[PDB]
Every structure is written in structure tokens, then in C-alpha cells.
Amino acid sequence: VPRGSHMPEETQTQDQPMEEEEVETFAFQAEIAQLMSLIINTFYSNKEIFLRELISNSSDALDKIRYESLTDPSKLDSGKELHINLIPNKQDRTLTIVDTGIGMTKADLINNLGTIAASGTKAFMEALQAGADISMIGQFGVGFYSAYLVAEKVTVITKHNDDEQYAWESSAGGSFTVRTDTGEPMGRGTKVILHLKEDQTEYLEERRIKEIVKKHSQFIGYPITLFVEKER
Ligand SMILES: Nc1ncnc2c1ncn2[C@@H]1O[C@H](COP(=O)(O)OP(=O)(O)O)[C@@H](O)[C@H]1O
Ligand SMILES: [Mg+2]
Ligand SMILES: [Mg+2]
């Protein structure tokens, strides 16, 4: 019976029930798979333009918030700032691009990030064979896959007002997964987590990140902030 003091193990709360996350696996559309293999396995001198492409996608998503308010004003009542955060993590070798844009639903991840061919994909691959600069990518409707210039794996966590939170992930190799994400709620918007290749760790350094934002992304139209972890 009587106790005056308990040890931590004794008062540890019972876990919450384990949750199921549904996972689905999809092949990339053929030309997207071919483009990813070309991007991954070819040397380019201008790999830094991946960040321009990801920032442009965030800016497009943030522009959609403003305009969706013309057909659904309730979004004006959100208190979230429309912004982009860049978050390098040296410990994990990741660079994360976070925005408070519209987010993507599950079917948006499946249809917009791998299973549908952009009409320009074949033309762009021929331009690259003919020696085009990789910087031309986004003009061909396939800018997202520039992430694989620097990343060995990409994870996209996203939440749109009309669906639950999802995670898309791919290490290339011809397929990607989409799985419900019952982890840390991120609130409306998208987080693209780049797991950087070992020779691409310059993109974790604050001066390099500032250099490429100022070179290539000066008309975002929204505040961008770079979080720098304090050196211990
Ligand atoms: N940060 C993001 N927020 C919302 N949707 C995104 C984001 N990044 C990519 N997307 C979705 O992925 C699609 C493909 O992106 P991309 O390959 O850059 O082509 P594009 O920007 O020309 O449409 C976008 O059209 C958009 O629907
Ligand atoms: Mg784009
Ligand atoms: Mg703009």
C-alpha cells in the first residue's frame, strides 16, 4: 500500500494507441523516370538551381492562397504568415524548404509528383542531350525533379485544407510512395526535405544558401528566412 515517492518508470503514462498509416506505391511515368535517371547520373556545373525551382514552387503555392480567397474568403481569416523558411540541418545532412502555401492533397501528390507526363519532358531530355544547361528545366514543366541534382532522397510532407497530412517520398529508382502522415502536424503548406548527397553538403552552409537565393530567387514576393543552427 503506502508510498511517499515513485520512480519515473512507475508513473510513465501508457502509450497512446498505435496508429496505422496507409502506404501506396506508384511507378513514375516512363519519361519522368528517364528524366530522373538523367538528372541523377549526369554531371552538371550549375546544380545550385534546384533551390530556385523549389522556391518558385513555394511562391506559386503562396500565390494560390491569395487568389483562392477570391472564391473562398475564409482563408483571409487564417493567421498564418505567407512565407518560406529554409532549414539546413548539418547533423542529418538535410535541407528543408518549408512554405505556408496551399499544400497538396493525396491525389495531388500522386498526380502532380510523378504519375503524369509533362508534355515538354521529351523535348527537355533532347535539349539536355544536345548540351543544354540544366537551368532550363522549369521552362519544360518538370522543375521539381531538379531536387535530385543534390538529393539522394526527397520527402515531401504536405497538408491542404481539403485533405489530411501526407508524406510523398522517393529515392528514384523508378517509384515513389505516398503515405498518410499521423506524425507532427505541420499545418497548411508543404515541407520538401532534401537528403543531400555526400558531395553536395555545401547547401547546408549559410553563406552558400544566401549566395544562391540572392543569385536566382530575388522576386519571391514573400518573406524568406534562413534558420541557422547555433554552432555549439
Ligand atoms: N511547395 C509546393 N506546394 C504546393 N504544390 C507543389 C509544391 N511543389 C510542387 N508542387 C506541385 O507539384 C507540381 C509540379 O511542380 P514542378 O515540377 O515544379 O512543375 P510546375 O511548377 O511547372 O507546375 C506543381 O505544379 C504543384 O502542383
Ligand atoms: Mg515548378
Ligand atoms: Mg511570382
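Going from the start of the chain as shown, residues are counted 1 onward.
Even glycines carry a Cβ here, placed using N, Cα and C.
Here the residue is the original one, but Swiss-Prot notes a mutagenesis experiment at this spot, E53 to A (Swiss-Prot position 47): Strong ATP-binding. Strong interaction with HSF1, HIF1A, ERBB2, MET, KEAP1 and RHOBTB2. No effect on interaction with TSC1. Cβ neighbour count for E53 (mutagenesis position) (all protein chains, 10 Å cutoff from its Cβ): 21.
For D99 (mutagenesis position), the same-chain residues 6+ apart in sequence whose C-beta sits under 8 angstroms from its C-beta are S58, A61, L62, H83, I84, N85, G189, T190, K191. Mapped onto three states, the DSSP output places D99 (mutagenesis position) in strand. For the mutagenesis experiment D99 to A (Swiss-Prot position 93), the note given by Swiss-Prot reads: Impaired ATP-binding. Strong interaction with HIF1A, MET, KEAP1 and RHOBTB2. Loss of interaction with HSF1 and ERBB2. Los of interaction with TSC1.
Around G103 (mutagenesis position), a 10 Å sphere centred on its CB holds 26 further CB atoms from the protein chains shown. Swiss-Prot gives this note for the published mutagenesis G103 to D (Swiss-Prot position 97): Abolishes ATPase activity.
The two recorded residues, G103 (mutagenesis position) and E53 (mutagenesis position), show a Cα separation of 16 Å.
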